[PDB]
4 protein chains.
Amino acid sequence: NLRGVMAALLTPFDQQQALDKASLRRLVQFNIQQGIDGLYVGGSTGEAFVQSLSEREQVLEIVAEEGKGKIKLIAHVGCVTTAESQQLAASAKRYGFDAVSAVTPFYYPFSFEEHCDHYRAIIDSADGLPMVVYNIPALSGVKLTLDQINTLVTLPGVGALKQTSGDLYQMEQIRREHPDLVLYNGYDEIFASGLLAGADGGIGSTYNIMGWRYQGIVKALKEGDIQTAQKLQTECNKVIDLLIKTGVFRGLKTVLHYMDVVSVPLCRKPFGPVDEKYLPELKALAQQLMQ
Amino acid sequence: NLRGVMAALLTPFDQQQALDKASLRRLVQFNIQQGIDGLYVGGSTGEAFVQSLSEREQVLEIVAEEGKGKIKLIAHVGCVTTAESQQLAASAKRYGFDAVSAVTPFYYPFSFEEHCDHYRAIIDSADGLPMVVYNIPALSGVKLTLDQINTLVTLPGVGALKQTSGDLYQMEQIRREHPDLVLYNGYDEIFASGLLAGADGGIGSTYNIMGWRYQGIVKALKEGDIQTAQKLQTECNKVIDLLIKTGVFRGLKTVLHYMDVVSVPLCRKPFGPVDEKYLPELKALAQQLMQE
Amino acid sequence: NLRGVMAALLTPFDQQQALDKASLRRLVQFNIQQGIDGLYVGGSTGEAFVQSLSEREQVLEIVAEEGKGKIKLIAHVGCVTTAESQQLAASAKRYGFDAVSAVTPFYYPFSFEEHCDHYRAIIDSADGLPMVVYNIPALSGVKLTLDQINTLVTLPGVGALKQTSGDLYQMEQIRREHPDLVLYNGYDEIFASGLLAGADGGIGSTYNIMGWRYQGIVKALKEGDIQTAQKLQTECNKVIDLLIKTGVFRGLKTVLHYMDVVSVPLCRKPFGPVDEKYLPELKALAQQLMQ
Amino acid sequence: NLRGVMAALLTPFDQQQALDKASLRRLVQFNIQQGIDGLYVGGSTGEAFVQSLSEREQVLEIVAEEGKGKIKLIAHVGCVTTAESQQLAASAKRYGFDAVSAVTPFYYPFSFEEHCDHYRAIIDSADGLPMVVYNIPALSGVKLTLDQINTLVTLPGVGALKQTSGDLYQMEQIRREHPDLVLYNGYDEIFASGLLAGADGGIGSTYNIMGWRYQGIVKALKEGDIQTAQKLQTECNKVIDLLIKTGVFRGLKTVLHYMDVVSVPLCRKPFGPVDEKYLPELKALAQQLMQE
């Protein structure tokens, strides 16, 4: 029951670069009203790795108050530290999330057994909550094999895989091996093809501003209308082309700001602000997205 | 016109590792008979890089004798040398090939300007036959950006792109930018996803043994049947899974040998033969494909 | 002045994985008696990325107390967050460290301008403490170009460069570009060769158990005895071969345990233990080194 | 006896991209007069992959003549094809080269066993000429491991390893593993550092224009004169900085042309000519090296 299209939620900050709880709530609700299946909180999109545990715990608690019960809630608990992740797993359980998730610990090179044991501990602290292994080689630097992916995916307590890899041959091998697994397409740029390959849903950050399109693609493919599915995917990619230019997290926040959801569309440094030149296309996209 | 499902033809050798003209002829006809749209001859799959210009021309001449007029024939003409490719480009024209193609020159790191001049020179020697740019970063080690690809793909004389890359985001950006470009999906394993992304056909090695499945996936997607489309792709993927264990060229030749097409299923040295342990699966594969 | 052989400090944890101050202080002094030029604390080798800010500061203060004045002190102060880094920089200043240091912010891809501004923000917070730029592409996933490294190394405040790259062509290019730059060779396996190419020192994790060898090579190259230098470098590589085999941080902590310096040779999870099969090897290693 | 500093010979071509035999010989003698220990011919530097077997045989044959056991002669015989490599190996013996060499076969991914069988066959064809395994990850795209290098290096017939890798930890480990192995440093930019790590000599393209500098680093380190060892290395690097800017092969041919050694400073396409803007630097460089 975790299958679906879930927005990878952004965390709005104020001018002092501190959570803008008023905008977070405004964002949780915005996402809900756009027909998303659930929320993935505290992930890469949420600038989790540029945050503290207490900060991430705080974001966790606020979205649960805002959305527990309404949609499916998945907490990204991943830290490079196991002990740190368990803490977050523990709070996630306590706040009432539906599932837990974690990136493959990065920076320090870890053997695969260390990767399995890391997931085990987090699964343990999660206290019953199904785990969503989070695979993103491009940012984590962790290049898992198919067998390793199969081993992790079959670990007790693991209930899903978040595949942020544009390797669609592996996406289907995974599906062929595990017909019942909940597989989320991590790269928005290839959503439609990802589903055709074996994905039964997705978790992506561009959903925040246009989740209905992704859900639209789900219906189109479900009704054998690949013609509109494709149309939706290019529309989604025209956006992604732009966001990749302006910077994705900050560009999404600028759009959301023009949508009157986010007060201050800032990301935390190292990130800088959007180049002013991009502001008009973003303003424009916000207005146009209001469809 | 050049759109469609083209099989990247293998080249059959004998015990002496010399060309097996008879098996080659059998292979062309087998592909034709299996309803393929055309043939991509002398590419990686044809073991071009382990044979000489003459050996390469000889193959172009033979398949032209056999296939010309009955299906599209694209001659893979590239070498590291512009001079060698120009010579091959000239022969493909002489033999009556429909288009010409060439990988981005490898081993030596060439600039992008040098890559463009290589293509212009070859196109020039193609004297009319359209050029299909062959992009396979995984083998050539030439990592082109989307801009470079757009420039190449728009070079006067270029009719198509053979995208051998699994980046289906790029596959659609290329399409978004060249709505009329003939786009070939290079990786069979993602054929259905690559078409949904923007590819309008494909060129590949496994098409030699189960090409009808690819034609099938094409029609299904056309008639909005994603069920058989996906069904078709997974059945292609289990074959590809095996061939990837056994060796694709040698594995495909071995199945062909069992379908009574190829006399000796050996590739050229340094390729070693298929591991005996894999034969039970290969024969069995040849059987089911023969049955379907 | 900041030139020299500087050991990258390991942080000794207890059975409960909490800082082992007894062993820390013991390791500080152990390193001092080894005749090391100073200590690089809170870096990759100190498990910085699996500790919290406070934990990192605590460690910072204890070594400052233990070695301030006795030897040169450089505080690795970097995180992915510029703000976290600044805070630790501000603390390094307070505790009286000699210089500040920071890896290029990893995980999220940051623009070169972003990286430059990040070092700038930390430099500001270092309140007069020179910045030692930390180049470790293998782990950070950040591959700067020469011109980029050149810009970085010349930022107002940057005093040296820790080059953790085996590119000894770029090493001589850096020394050629900057004849007065404090250039630290970051990979112990090529120390001797790093110095012949331009580094005027080095910061290594293995220096903790055999720092004298590294000072040995230095003297030999200075006296023109490359024969002994080479002999010293092959000796260090036999050790390094093993550590990579057993796991470097964990292996080192184990040798230091048999050297009665560290109580429990544990690294924090996700890291795992040393396989028992290596203890006689590591045991014999501690015996020969102390011999 | 294969240990030493040996120049990776360039192959001069005329205005029409054909071999310039006169300049080849002129280039051989020049290198000889430069006190180089021997020559490596037909390698990457010699633009082999842009030549035909017979073209490579021609080059081999002309330098063997010129080379008349005046210096050590090593023939890079490798191609992707084992059979092509064998023929070349068999010609090299026929010409009287002192050893044979070969890169790890590229483009198509091969297994370690396929690589081991490859070398053996070639070794087999060399008929007594030892094999200098040629390792260049950057170009071949083949990532051998130390244990793989060890296996190859101990393979009967293998007498040397040409280490074109910047990994000086691995260079140290190979020397450690093989105290008596002829280990040639492949990257001139780190010659001094590679020797300190265990390389006992080198094979390089820039040796063509300043082989005496590398002979000087060798002597300097021998006499423990690290001070001059470093000046020689930075002087070599200042040069390489430029060559990388212009194109190494072409920059070299350009300096050699200015030294009236090479008639036409061209590389076969797809290599383009040197940017006119760099001539002032190459003109001056040819001057100081000459003046030197």
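Following Swiss-Prot, chain B shows residues 4-295, kept in their order.
If you check the header, you will see the structure was determined by X-ray crystallography, 2.6 Å.
Cβ coordinates are placed from backbone N, Cα and C, and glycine is handled just like the others.
Database features (Swiss-Prot):
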BINDING   B:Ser47, B:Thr48  pyruvate binding site
BINDING   B:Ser47, B:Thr48, B:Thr167, B:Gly189, B:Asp191, B:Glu192, B:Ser208  aceneuramate binding site
MUTAGEN   B:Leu142 to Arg  Changes substrate preference. Maintains much of its original N-acetylneuraminate lyase activity, but shows a 19-fold increase in condensation of L-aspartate beta-semialdehyde (L-ASA) and pyruvate
ACT_SITE  B:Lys165  active site, schiff-base intermediate with substrate
BINDING   B:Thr167, B:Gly189, B:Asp191, B:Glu192, B:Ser208  aldehydo-N-acetyl-D-mannosamine binding site
MUTAGEN   B:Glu192 to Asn  6-fold higher specificity for dipropylaminocarbonyl-substituted derivatives
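Under DSSP, the residue listed as 'active site, schiff-base intermediate with substrate' is assigned to a strand (E or B) in the three-state scheme. Max Cα-Cα distance over the annotated aldehydo-N-acetyl-D-mannosamine binders (B:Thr167, B:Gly189, B:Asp191, B:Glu192, B:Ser208) is 12 Å.
Distance between Cα atoms for B:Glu192 (mutagenesis position) and B:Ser208 (aceneuramate binding site): 11 Å, as a whole number.
Around B:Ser47 (pyruvate binding site), the C-beta neighbours below 8 angstroms that are at least 6 residues distant in the chain are B:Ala11, B:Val106, B:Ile139, B:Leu142. B:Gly189 (aceneuramate binding site) and B:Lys165 (active site, schiff-base intermediate with substrate) have their C-alpha atoms 6 Å apart, to the nearest angstrom. Counting only same-chain residues six or more apart in sequence, the Cβ atoms lying under 8 angstroms from the Cβ of B:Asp191 (aceneuramate binding site) belong to B:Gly205, B:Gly207, B:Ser208, B:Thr209, B:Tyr210, B:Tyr217, B:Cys239, B:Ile243. Here the C-alpha separation of B:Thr167 (aceneuramate binding site) and B:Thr48 (pyruvate binding site) works out to 13 Å.
Less than 8 angstroms from the CB of B:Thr48 (pyruvate binding site) sit B:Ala11, B:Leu12, B:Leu13, B:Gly207, B:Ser208, B:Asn211, B:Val251, B:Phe252, each of them six or more residues away in the same chain. Cβ neighbour count for B:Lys165 (active site, schiff-base intermediate with substrate) (all protein chains, 10 Å cutoff from its Cβ): 29.
Among the recorded positions B:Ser47, B:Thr48, B:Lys165, B:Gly189, B:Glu192, the ones with a Cβ under 8 Å from a Cβ of chain A are B:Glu192. The aldehydo-N-acetyl-D-mannosamine site, placed at the center of the C-beta atoms of B:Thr167, B:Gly189, B:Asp191, B:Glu192, B:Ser208, has further neighbours from the same chain whose C-beta lies within 8 angstroms: B:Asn188, B:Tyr190, B:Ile193, B:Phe194, B:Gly205, B:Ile206, B:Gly207, B:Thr209.
Around B:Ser208 (aceneuramate binding site), a 10 Å sphere centred on its CB holds 22 further CB atoms from the protein chains shown.
Those same-chain residues not listed among B:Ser47, B:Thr48, B:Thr167, B:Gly189, B:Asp191, B:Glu192, B:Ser208 yet with C-beta within 8 angstroms of the centroid of the aceneuramate site C-beta atoms are B:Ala11, B:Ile139, B:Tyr190, B:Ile206, B:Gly207, B:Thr209, B:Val251.
With the fewest other Cβ atoms inside 10 Å of its Cβ, the least crowded of the recorded positions B:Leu142, B:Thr167, B:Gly189, B:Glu192 in this structure is B:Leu142. Using a Cβ-Cβ cut-off of under 8 Å to chain D, the recorded positions B:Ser47, B:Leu142, B:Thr167 reduce to B:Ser47, B:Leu142.
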